[PDB]
Amino acid sequence: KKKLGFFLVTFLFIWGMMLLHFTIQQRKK
């Protein structure tokens, strides 16, 4: 569970790329 955190961080960095496009949609709503 320790190293799991460091791995989740990278997964979060990537989720930002997809979340980027969603950021624009937030305004479209």
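All residue numbers here begin at 1 and follow the chain in the order shown.
This entry, so its header tells us, was determined using solution NMR.
Just so you know, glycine gets a Cβ as well, placed from its N, Cα and C.
Secondary structure at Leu19 (mutagenesis position), taken from DSSP and collapsed to helix, strand or coil, is helix. Using a 10 Å radius centred on the Cβ of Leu19 (mutagenesis position) and all shown protein chains, the other Cβ atoms total 11. Quoted from Swiss-Prot for the published mutagenesis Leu19 to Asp (Swiss-Prot position 29): No effect on the biosynthesis of the secreted form.
Where Swiss-Prot documents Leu20 to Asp (Swiss-Prot position 30) as a mutagenesis experiment, the accompanying text is: No effect on the biosynthesis of the secreted form. Around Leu20 (mutagenesis position), no same-chain residue at least 6 positions away in sequence has a Cβ under 8 Å from its Cβ.
Mutagenesis annotation in Swiss-Prot: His21 to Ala (Swiss-Prot position 31), described as No effect on the biosynthesis of the secreted form; the structure shown retains the original residue. Residue environment of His21 (mutagenesis position) contains 8 other Cβ atoms, counted within 10 Å of its Cβ in all protein chains.
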